[PDB]
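These notes are about the structure you will find just below.
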Amino acid sequence: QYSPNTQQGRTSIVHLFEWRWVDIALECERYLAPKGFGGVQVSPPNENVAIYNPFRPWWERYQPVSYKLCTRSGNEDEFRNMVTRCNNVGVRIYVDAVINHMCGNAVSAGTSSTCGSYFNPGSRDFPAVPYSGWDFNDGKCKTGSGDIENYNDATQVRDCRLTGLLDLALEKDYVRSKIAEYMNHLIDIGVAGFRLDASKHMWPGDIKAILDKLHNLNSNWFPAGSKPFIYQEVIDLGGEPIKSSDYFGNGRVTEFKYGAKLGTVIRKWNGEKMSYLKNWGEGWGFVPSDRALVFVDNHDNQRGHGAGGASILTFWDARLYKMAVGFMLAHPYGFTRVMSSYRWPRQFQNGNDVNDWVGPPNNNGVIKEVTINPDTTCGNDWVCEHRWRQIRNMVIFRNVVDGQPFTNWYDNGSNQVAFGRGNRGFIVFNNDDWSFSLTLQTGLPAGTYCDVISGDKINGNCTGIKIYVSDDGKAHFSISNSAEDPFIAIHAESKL
Ligand SMILES: C[C@H]1O[C@H](O[C@H]2[C@H](O)[C@@H](O)[C@@H](O[C@@H]3C(CO)=C[C@H](N[C@H]4[C@H](O)[C@@H](O)[C@@H](O[C@H]5[C@H](O)[C@@H](O)[C@H](O)O[C@@H]5CO)O[C@@H]4C)[C@H](O)[C@H]3O)O[C@@H]2CO)[C@H](O)[C@@H](O)[C@@H]1O
Ligand SMILES: [Ca+2]
Ligand SMILES: [Cl-]
């Protein structure tokens, strides 16, 4: 469950947050495939409750009503079509599996669901599955409120309601079977793996029990005996009875300390500086590289939800964000996930964004199509960070240097650092308040290389900065502290 199952030489996956299936299918063919993206993490494909107050928030999708593949992103056929077209071009699909709970115990009963299925939170009747009162942890939870009140209590974290969401009795074979049934339907359609939502709130053993019931990946696209890639969402900063290591047996785990610490460093807060990244990785107390799924920001924390806090870098802090994402993609630690967002009317009141609930771009609840502008950027309020030249080219940088060791590290003792990856790539950063201008050892073969951050190598020339590597691998780099992008990256495939 540790291998992502991506095509050889594809090292990253993108979270196309809240996108429609039909748009993801097109994106796979027109962009993801040709630009070397390994895969896509899609929003929960199963039916959820339609919440009208506030108006269709992004978070209604983490409140299941049934396992019917019918959401605002599309119906079953559209989902199947997407998986097929994507797989046919070598881009994998990873499904966000919401299996720890159903909806909020306080939502009104009826048919306010994306597929019209009837549900009754009050009586715990989810007839579409079906689940009944006998399938929840109500009798297990021992908190007054029936909700998680103490995170220092591991049993509470697992048997009580997270924020009031109806907690499933995952120790029951019937429940395990229903979930495995849903997951197997997805596996057969062709999905390569899953993001297990709220894994901290489930016992490692129940997760194991469900995984034992899964089929191998679809043999039309994957080698026989292929197991789905599993990455579990466990928010594990220090200080909790539940450790992320408790989940290594089931697959990889989200390393939330990664983006939290990288943000503090790039923002130069808490006395942190880029020269301290010389031993980045496990040296920073992170999980083994072979069990990590890393990212700068995710859908929850780029909003204030989840964990990370103010240090988290987002598309809103574009300049520092491109640098952080670039550092992530150049560094060999972990398996990288890139984020792709939509803009919302962020409105802070007392340090809180009162509009943090705002869902994807829509016309009376109907998600707007992703439009592509003449310059390849997206329209209709979709950010498309994955299309930003500096990010997409770094996604390619990672593919090119895959397998090469971290070498030729340089630092000025402050915020000017550089490092290479074998003889295949070299990157330089200037996050100090003065200009960088130095001749460095790159470990690369002599030649003219196009800087992939300022431009592209197009038909024998570069559209941006050109770097000249001498016979001894030395190259001069100049970066003004006032540069749009204070970092340069060159690799084996950007060489003229
Ligand atoms: C009934 C309630 O419905 C709505 O709740 C929504 C949340 O507001 C929203 O974040 C979104 O969240 C998703 C869910 C739910 O499926 C789980 C994931 N992230 C979780 C994480 O798994 C949890 O562990 C937790 O994290 C804790 C850490 O564990 C803890 O260590 C740290 O210190 O604190 C955090 C919490 O601050 O919460 C994370 C968000 C998914 O990734 C995430 O997308 O969906 C729910 C459901 O709609 C509504 O907003 C509430 O008001 C209602 O009470
Ligand atoms: Ca649980
Ligand atoms: Cl995540």
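Numbers in chain A track Swiss-Prot; the residues on display, in order, are 16-511.
Header entry for method reads X-ray crystallography, 3.2 Å.
In case you wondered, yes, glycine gets a Cβ from its N, Cα and C as well.
Mapped onto three states, the DSSP output places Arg173 (Ca(2+) binding site) in helix. Per Swiss-Prot, the feature Ca(2+) binding site maps to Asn115, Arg173, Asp182, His216; the stated evidence is experimental evidence.
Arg210 to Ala or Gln appears in Swiss-Prot as a published mutagenesis result, with the remark: Abolishes chloride binding; strongly reduces activity. The Cβ of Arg210 (mutagenesis position) lies under 8 Å from the Cβ of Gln56, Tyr109, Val110, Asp111, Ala112, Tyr246, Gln247, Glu248, each of these being in the same chain and 6 or more residues away along the sequence. Secondary structure from DSSP puts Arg210 (mutagenesis position) in a beta strand.
In the three-state DSSP assignment, the secondary structure recorded for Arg352 (mutagenesis position) is strand. Annotation comment: Swiss-Prot describes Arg210, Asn313, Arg352 as chloride binding site, evidence class experimental evidence.
Experimental mutagenesis at this site is recorded by Swiss-Prot as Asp212 to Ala or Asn, annotated: Abolishes activity. For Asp212 (mutagenesis position), the Cβ neighbour count at a 10 Å cut-off comes to 18, with all displayed protein chains included.
Positions annotated as active site, nucleophile by Swiss-Prot, on the basis of a curator's inference: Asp212.
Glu248 (mutagenesis position) is surrounded by 22 other CB atoms, counting those within 10 A of its CB over all protein chains shown. According to Swiss-Prot, the mutagenesis experiment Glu248 to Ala or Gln carries the following note: Reduces activity.
According to Swiss-Prot, the active site, proton donor annotation covers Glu248, on the basis of a curator's inference. In the three-state DSSP scheme, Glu248 (mutagenesis position) is classed as coil.
Record note (Swiss-Prot), mutagenesis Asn313 to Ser: Reduces affinity for chloride; reduces activity. The unchanged residue is displayed. In the three-state DSSP scheme, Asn313 (mutagenesis position) falls into the coil class.
Cβ neighbours of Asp315 (mutagenesis position) (same chain, under 8 Å, six or more residues apart in sequence): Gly321, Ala322. Record note (Swiss-Prot), mutagenesis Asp315 to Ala or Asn: Strongly reduces activity. The unchanged residue is displayed.
Quoting Swiss-Prot on the mutagenesis of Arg352 to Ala: Abolishes chloride binding; has only slight effect on activity. A simple way to gauge crowding: the CB of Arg352 (mutagenesis position) has 24 other CB atoms within 10 angstroms, across all the protein chains here.
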From mutagenesis positions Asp212, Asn313, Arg352, the one whose Cα lies nearest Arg173 (Ca(2+) binding site): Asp212
Candidates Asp212, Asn313, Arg352, namely the mutagenesis positions, that fall within 10 Å of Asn115 (Ca(2+) binding site) by Cα distance: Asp212
For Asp182 (Ca(2+) binding site), the three-state class that DSSP assigns: strand
Inter-residue Cα distance where the pair is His216 (Ca(2+) binding site) and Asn313 (mutagenesis position), in Å: 19
Candidates near ligand 1 among the recorded positions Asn115, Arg210, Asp212, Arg352, judged by a Cβ under 6 angstroms: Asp212
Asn115 (Ca(2+) binding site) CB neighbourhood, other CB atoms within 10 A: 27
Among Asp182, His216, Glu248, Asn313, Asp315, the recorded positions whose C-beta sits under 6 Å from ligand 2: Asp182, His216
Neighbourhood of ligand 3 - recorded positions from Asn115, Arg173, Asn313, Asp315 with Cβ under 6 Å: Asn313
